[PDB]
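Worksheet: the structure to be examined is printed underneath.
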Protein chains: 6
Amino acid sequence: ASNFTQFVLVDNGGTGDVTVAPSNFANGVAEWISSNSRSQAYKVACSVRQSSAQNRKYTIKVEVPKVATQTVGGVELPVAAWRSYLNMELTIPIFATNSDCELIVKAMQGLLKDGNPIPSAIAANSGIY
Amino acid sequence: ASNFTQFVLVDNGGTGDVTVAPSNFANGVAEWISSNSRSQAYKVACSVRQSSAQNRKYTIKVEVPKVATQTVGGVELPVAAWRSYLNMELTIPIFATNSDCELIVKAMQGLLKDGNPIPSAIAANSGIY
Amino acid sequence: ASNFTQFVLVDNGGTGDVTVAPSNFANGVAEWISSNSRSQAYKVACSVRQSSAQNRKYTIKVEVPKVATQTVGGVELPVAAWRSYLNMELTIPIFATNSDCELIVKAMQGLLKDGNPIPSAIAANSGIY
Amino acid sequence: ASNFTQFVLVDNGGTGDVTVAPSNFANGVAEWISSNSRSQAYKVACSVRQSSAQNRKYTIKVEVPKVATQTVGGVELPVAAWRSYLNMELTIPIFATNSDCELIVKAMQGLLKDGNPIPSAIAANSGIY
Amino acid sequence: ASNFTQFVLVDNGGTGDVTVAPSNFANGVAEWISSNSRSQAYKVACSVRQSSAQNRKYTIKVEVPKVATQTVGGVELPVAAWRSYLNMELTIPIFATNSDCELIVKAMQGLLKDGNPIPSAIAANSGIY
Amino acid sequence: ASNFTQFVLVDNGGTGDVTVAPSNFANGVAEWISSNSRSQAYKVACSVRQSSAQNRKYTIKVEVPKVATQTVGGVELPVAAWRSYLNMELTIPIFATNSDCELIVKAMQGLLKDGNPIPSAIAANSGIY
């Protein structure tokens, strides 16, 4: 094993899928980036720390860029028009069993599943109502 | 539309699924909880707001109960030993079209898909290695 | 669902029943008022907050007006001679199950049921003896 | 009359009803408790007094035990995790006739009638939405 | 019940209609935004407040954008070339019955009905003459 | 040609309609007043002005009276028991073509169309919920 492997971040059904690969583990922060210039890359970062004596906290960050080509000084450079940022922190008690943890993972998957309230609001630029 | 509806948070295959239903809307913050006491409930909250001149921010909070050795309806202390807390913040530039937003949703779904590093680490009480 | 619906506050047996309808949810305070000028309306307000870390507190307020017509400046205005105010605060531990909560609701109904001590004292302008 | 009598606080249909009986009258405050230890009892207290020159005020307090997972006759700590507290204050202007007062009683009964928003929110561990 | 819902702001007869959906109800200010880029979206905000002892005051705001694409350095962004701003304040004494309010609403709709002086001056970049 | 004419402010379907007729156009402020006592009359005022270099600003005002008779010392006078005041300001950049203006007018009519959130809250003495 080694769970530090590449995965497809954006599944565009085989064509134009955005895959992200391991790229750095310096300072205990596991990082993954897509095959682009570092200026236009998708980026995922993950780190876990025993925050309290009885908790562990995972900090996960994703950056989704809007790619563009910009003319600076009469020269064109690969750039990102803007970036969207996802920041998540998960605190799990040390008393959580593996099956307790699987429950947290399933809850996070159901939350974002297609057609459920939240992913629907986000995708439509609206709130919950 | 009208997305404030009940949904399946934990999909256990039809048998033993955890459904979460609307429970509060005070202050534009939509809340959903499972059919349990509030100390043992699965809880989801969501709200959007223009965080700055250039961004909108979605704050999503989830609480998941530690189920192994749980006593249904009992008084379980300390509260912190029996609950996991998820905190997500999604910042999206005001230029993001619905399409851009659909892609951000896919990135979140890919991140947590089964078999991918992050959800596998969490489920196994591990970090990256 | 949406429990924010209209209900009959004073059941005068089909004729002259006082019904109250949703009228505002600003600041997380659910409000209901009767179809009158705002000066002569019945008013119900409800809000819940996690008062302590282990409690939740519901604050409910009802205002029953005594309607009158008053001549101010030689002009008649719809007015309330006086108002009676009900103020209730219910503190429920987070460890309370739904069935535990149903017990609280039944207790509150029995308390005010016709012929029981309290509603009898109130209706007769006396104390308990 | 003489209203200080035993009554059914929780009506469970004849089987498993909670009856509450007079238990104290120190200081003009009528008290009723169920047949349990004082830590697990259903308790009701009531008193009236002229709060001001223009009003009389009824203070009614109710305590309801958390029953799910309860150990009858046992020592259950912390006390706050096992009890709900109701606090009602009814202010009535000195001009209110018996009829006016009967109407105030009906308003209180309508507020808590089954199926109405408030009692439904409470029973479901919810707020308004 | 809820009136914080989606609605048609610009009726372009079934197609090309501008719909505005609820987005956020923070601090007593209900806000609605149309879909797609927040930068090119229409916006409606509304709030009510007791302006004085006898008055309640509504504050409505609407923004109509002039959709355009901004190109800078070869990077183009969806923007509003400019915006038209409507700010209205409606004061209503607490003596107004529902019938009085309905009349106030009719006066507002009549003021803007097609063919009347005001909507015709505006639609033609003109004043009164 | 002239748009400074009489028009129906409150359409009560042919009968009981409130018509407002031109009264005075002094200092760039066009004013319309309904017939009979000026004290019980409806009033509409409108003016446009170049608010800045790029903007033109319309200022519309409407007054809805609550008709009543004042009696003092046996002398009765026709008065308005009170008035409801509407003050609106519409800013439009000088780049707006007639098509843009027509759209702005449609947005205003849609905002107040029957059944939509805003006109329904007002007509019912309510806020958003």
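Residues 2-130, in that order, are what chain E shows, numbered as in Swiss-Prot.
Looks like X-ray crystallography, 3.0 Å, at least that's what the header says.
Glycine too: its Cβ is placed from the backbone N, Cα and C atoms.
Here Swiss-Prot notes a mutagenesis experiment, E:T60 to S, with the remark: Loss of repression of replicase. 20% loss of binding to the operator RNA in vivo. Within its own chain, E:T60 (mutagenesis position) has E:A46, E:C47, E:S48, E:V49, E:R50, E:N88, E:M89, E:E90 as residues 6 or more apart in sequence whose C-beta sits under 8 angstroms from its own.
Its Cβ taken as reference, E:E77 (mutagenesis position) is surrounded by 13 other Cβ atoms within 10 Å in the chains shown. Quoted from Swiss-Prot, the note on mutagenesis experiment E:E77 to A is: No effect on the organization of the T=3 capsid, but with a loss of thermal stability. No effect on infectivity.
According to Swiss-Prot, the mutagenesis experiment E:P79 to A carries the annotation: No effect on the organization of the T=3 capsid, but with a loss of thermal stability. Complete loss of infectivity. All chains included, 19 other C-beta atoms sit within 10 angstroms of the C-beta of E:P79 (mutagenesis position).
The annotation that Swiss-Prot gives for the mutagenesis experiment E:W83 to R reads: Complete loss of viral assembly. Counting only same-chain residues at least 6 apart in sequence, those with a Cβ under 8 Å from the Cβ of E:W83 (mutagenesis position) are E:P66, E:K67.
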Proximal to chain F - mutagenesis positions among E:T60, E:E77, E:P79, CB under 8 Å: none
Using DSSP and collapsing to three states, where does E:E77 (mutagenesis position) fall: helix, strand or coil? strand
